[PDB]
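**Student:** Attaching a single structure in structure tokens format; questions to follow.
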2 protein chains.
Amino acid sequence: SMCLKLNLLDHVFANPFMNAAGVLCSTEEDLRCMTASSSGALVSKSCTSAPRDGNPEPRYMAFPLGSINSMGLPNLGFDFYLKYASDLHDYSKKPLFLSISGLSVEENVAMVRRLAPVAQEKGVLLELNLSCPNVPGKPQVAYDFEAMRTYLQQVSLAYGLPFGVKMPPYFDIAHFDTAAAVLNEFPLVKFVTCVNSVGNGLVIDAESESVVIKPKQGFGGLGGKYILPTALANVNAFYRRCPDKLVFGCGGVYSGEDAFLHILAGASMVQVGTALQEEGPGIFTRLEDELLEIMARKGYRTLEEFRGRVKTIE
Amino acid sequence: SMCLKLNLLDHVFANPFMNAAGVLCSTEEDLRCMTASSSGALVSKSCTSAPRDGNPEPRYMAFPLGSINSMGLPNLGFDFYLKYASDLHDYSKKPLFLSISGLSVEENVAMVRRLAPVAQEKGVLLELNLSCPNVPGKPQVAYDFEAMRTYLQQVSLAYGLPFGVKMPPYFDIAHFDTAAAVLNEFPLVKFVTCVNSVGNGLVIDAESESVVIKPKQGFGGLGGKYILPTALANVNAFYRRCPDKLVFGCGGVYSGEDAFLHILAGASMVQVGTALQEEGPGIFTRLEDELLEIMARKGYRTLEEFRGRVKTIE
Ligand SMILES: Cc1cc2nc3c(=O)[nH]c(=O)nc-3n(C[C@H](O)[C@H](O)[C@H](O)COP(=O)(O)O)c2cc1C
Ligand SMILES: Cc1cc2nc3c(=O)[nH]c(=O)nc-3n(C[C@H](O)[C@H](O)[C@H](O)COP(=O)(O)O)c2cc1C
Ligand SMILES: COC(=O)c1cccc2cc(CCCCc3c(C(=O)O)[nH]c(=O)[nH]c3=O)ccc12
Ligand SMILES: COC(=O)c1cccc2cc(CCCCc3c(C(=O)O)[nH]c(=O)[nH]c3=O)ccc12
Ligand SMILES: C[As](C)(=O)[O-]
Ligand SMILES: C[As](C)(=O)[O-]
Ligand SMILES: C[As](C)(=O)[O-]
Ligand SMILES: C[As](C)(=O)[O-]
């Protein structure tokens, strides 16, 4: 307890919290608001080479147990996020991650060669989003393990510097084994963020008898309380499988207790999506106070004392 | 006058509600208790050829948002559930489904060959569980589409009568498309039950810093409030893709409103797992009363007036 500062990836962080990609991070105003917050770090909205308007509205809805979204990758385009990283961000305040989600391997490769020099000069960190649009006859890249191994071979070659990868959840132990083995072929992959939204849920409103988002006939990715045990399982499964990488936890964090659980499961940073969208950036002071209170009550003075130390029975 | 009656698969059901396989259905006492309840049907515990003790305890835990289990297929063996179907079940009370979950294709074929004549004579209905290991280190059967196709070819040939399948949830539209395509190759697959538990979640208790079930280092399938939007998405995705089959909904039903949503999404029968494990069989009269109250408020007199009629935006 006392202070939550930590060191990772050759950067210093005041605390393990940050936003989850896509939440409060699309515009210059959003990035400045996350920088002014008490978060330890921030990450930009996943970007494409060109600006995109994204899907028709309504495209995000939240409820007491979490959220559903089909945003459609609305973003200001890579040139904007690169300019933010290279000219506007104040690195004295906290580290910045830039998320990129190009629609093809070649788009991703082209973005990463342009990011490399700014990464070298300013220390922006890459989070590569291994999620994708629906392509009939094909699964998202992180659910096609040979495709994933390609992206990553090309990005590693094009980029040449340490980066991390945002993963969808898996639900099968054979898939954890295969996915972690792919990631462990790439020494430049230094962190793994588990998880993106739980794909293609469906929220229906009983009174109106209607789905609640317009795109994809109401289907969208789930976040929030629905997904905490899924997120913890993925964090711990990759923590156990990838001893030479860091794991960042994302999914279902509304409280310092939920962050403590992610850290027990193995998380180094803890990302906040739905709860941050719903509460606003004040949440970061509350999460830090709540995490330090649980640490004090247990006698922990550092995150290292309990990271990955979830106990199993027998 | 409003009515919850259904007539499907050559049987008559007083109402759409039944247990989910595995809950309140392992012993003769459990089956007689389900038969005495107000449910419209019941299904037996997934069985294997030989009796199994299942995994060490604790292997099921529940919490306000749902449950986690790694039961390990504990069951009295096929001969016991076939005897209950042949000799003990009172068909004048309600229809019976028998769930089978052999650990290889050959074990499944051996069971269904022996079930067939009792299905024909007594009208017990088969639910084949495809959320079930085959070769260890490979995914569960229904996440391996080639294994799925083989199981269904082999069981269709061996059994020769209408049956249904219990599916795990999917999270990728390409997987909905592929999975429904595989099902639609089999005309004897007349119902599809969506969904089994969401696989390999991990619940951690913050005070003890421990996982809450003993098998698989705490990893287990999730049911209950966590999984309702996932369940609804799978029900509706298979309802849209399998127009010549029925869909039975399972996942996250605690109220008549949750059942109404399943039915809007396309469900015929509605199965209740976690909430029945937690509340007991009195839940069925509460779910019938709650569903009738929503139907009365909306002016609906039968389930067909709204099954599959979820509205999309635009
Ligand atoms: C409105 C919204 C937009 C998101 N956009 C992205 C994104 O651009 N890139 C990405 O990696 N994940 C994105 N996500 C997923 C979140 O980063 C996060 O993985 C997910 O919401 C689970 O965390 P939570 O339970 O805290 O919400 C988005 C989530 C939401 C709710
Ligand atoms: C204790 C337990 C045992 C289960 N055993 C089986 C089983 O034998 N066969 C099966 O198809 N599903 C089994 N399941 C899954 C349930 O049938 C159901 O698909 C899942 O719990 C989701 O429904 P719910 O949200 O109502 O719990 C079991 C679930 C629980 C909680
Ligand atoms: C109906 O068409 C789409 O939804 C779509 C079209 C073209 C590109 C897409 C690209 C995506 C990629 C999603 C990547 C960003 C993201 C989003 C988001 O921007 O929707 N939401 C998340 O929960 N996680 C994410 O990682 C999703 C949908 C589309
Ligand atoms: C420790 O190793 C295991 O978990 C295991 C070992 C041998 C056979 C198994 C068989 C299963 C098969 C699951 C089939 C029944 C079932 C169960 C159950 O009995 O665990 N729970 C569910 O939520 N859904 C189900 O469909 C699961 C685990 C094992
Ligand atoms: C705060 As926004 C509307 O740019 O995510
Ligand atoms: C393990 As203790 C010293 O944190 O009470
Ligand atoms: C009620 As029981 C322990 O036979 O599922
Ligand atoms: C008219 As129909 C319920 O068989 O698709």
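Counting starts with 1 at the first residue shown.
This deposition comes from X-ray crystallography, 1.4 Å.
Quick reminder: no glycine exception, Cβ is built from N, Cα and C everywhere.
According to Swiss-Prot, the protein carries these features:
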- A:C132: active site, nucleophile (ACT_SITE)
- A:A21, A:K45, A:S46, A:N129, A:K166, A:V195, A:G224, A:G251, A:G252, A:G273, A:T274: FMN binding site (BINDING)
- A:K45, A:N69, A:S70, A:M71, A:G72, A:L73, A:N129, A:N134, A:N196, A:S197: substrate binding site (BINDING)
- A:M2 to T: In allele DHOD3 (VARIANT)
- A:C3 to R: In alleles DHOD2 and DHOD3 (VARIANT)
- A:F63 to V: In allele DHOD2 (VARIANT)
- A:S86 to I: In alleles DHOD2 and DHOD3 (VARIANT)
- A:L98 to V: In allele DHOD3 (VARIANT)
- A:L222 to I: In alleles DHOD2 and DHOD3 (VARIANT)
- A:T285 to R: In allele DHOD3 (VARIANT)
- A:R301 to K: In allele DHOD2 (VARIANT)
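Help me picture where these features are in the structure shown.
**Tutor:** Less than 8 angstroms from the CB of A:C132 (active site, nucleophile) sit A:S101, A:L103, A:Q140, A:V141, each of them six or more residues away in the same chain.
In the three-state DSSP scheme, A:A21 (FMN binding site) is classed as coil. Within 10 Å of the C-beta of A:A21 (FMN binding site) we count 26 further C-beta atoms, all protein chains included.
In sequence order, A:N129, A:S131, A:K166, A:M167, A:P168, A:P169, A:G221, A:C250 are the residues near A:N196 (substrate binding site), counting only same-chain partners six or more apart with C-beta under 8 A.
In the three-state DSSP assignment, the secondary structure recorded for A:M2 (variant position) is coil.
A:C3 (variant position) counts 11 other C-beta atoms within 10 Å of its own C-beta, drawing on all protein chains shown.
Under the DSSP three-state reduction, A:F63 (variant position) is assigned to strand.
Around A:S86 (variant position), taking its Cβ as the centre, 16 other Cβ atoms fall within 10 Å, counting all chains.
Look at A:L98 (variant position): DSSP puts it in a strand. Residues within less than 8 Å, Cβ to Cβ, of A:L98 (variant position) and separated from it by at least 6 positions along the same chain comprise A:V43, A:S44, A:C47, A:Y81, A:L82, A:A85, A:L115, A:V124, A:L125, A:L126, A:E127.
In three-state terms derived from DSSP, A:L222 (variant position) belongs to an extended strand segment. Every protein chain shown contributes to the tally, and the Cβ of A:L222 (variant position) ends up with 29 other Cβ atoms within 10 Å.
Summarising the environment of A:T285 (variant position), the number of other Cβ atoms within 10 Å of its Cβ, over all protein chains shown, is 14.
Taking the Cβ of A:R301 (variant position) as reference, residues of its chain lying under 8 Å away and at least six apart in sequence are, in sequence order, A:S1, A:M2, A:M295.
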**Student:** Using all protein chains in view, find how many other C-beta atoms are within 10 Å of the C-beta of A:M2 (variant position).
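**Tutor:** Excluding its own Cβ, A:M2 (variant position) sees 9 Cβ atoms within 10 Å.
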**Student:** Using other CB atoms within 10 angstroms as the count, which residue among the binding-site residues A:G72, A:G224, A:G252 scores least?
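**Tutor:** Taking A:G72, A:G224, A:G252 as the binding-site residues, the minimal 10 Å Cβ count falls on A:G72.
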**Student:** Nearest of the binding-site residues to A:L222 (variant position) by CA-CA distance, picking from A:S46, A:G72, A:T274?
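**Tutor:** If we rank A:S46, A:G72, A:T274 by Cα distance to A:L222 (variant position), first place goes to A:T274.
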**Student:** Of these recorded positions, A:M2, A:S46, A:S86, A:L222, A:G224, A:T285, which are close to chain B by the rule of a Cβ under 8 Å away?
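**Tutor:** Going by the Cβ criterion (under 8 Å to chain B), the qualifying recorded positions are A:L222.
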**Student:** Tell me the Cβ contacts of A:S70 (substrate binding site) under 8 Å, same chain only and six or more apart in sequence, or just say none.
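**Tutor:** Residues satisfying the criterion: A:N55, A:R59, A:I213, A:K214, A:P215, A:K216, A:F219, A:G220, A:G221.
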**Student:** Among A:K45, A:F63, A:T285, these being the recorded positions, pick the one whose CA is nearest to that of A:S86 (variant position).
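**Tutor:** In terms of Cα distance, A:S86 (variant position) lies closest to A:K45.
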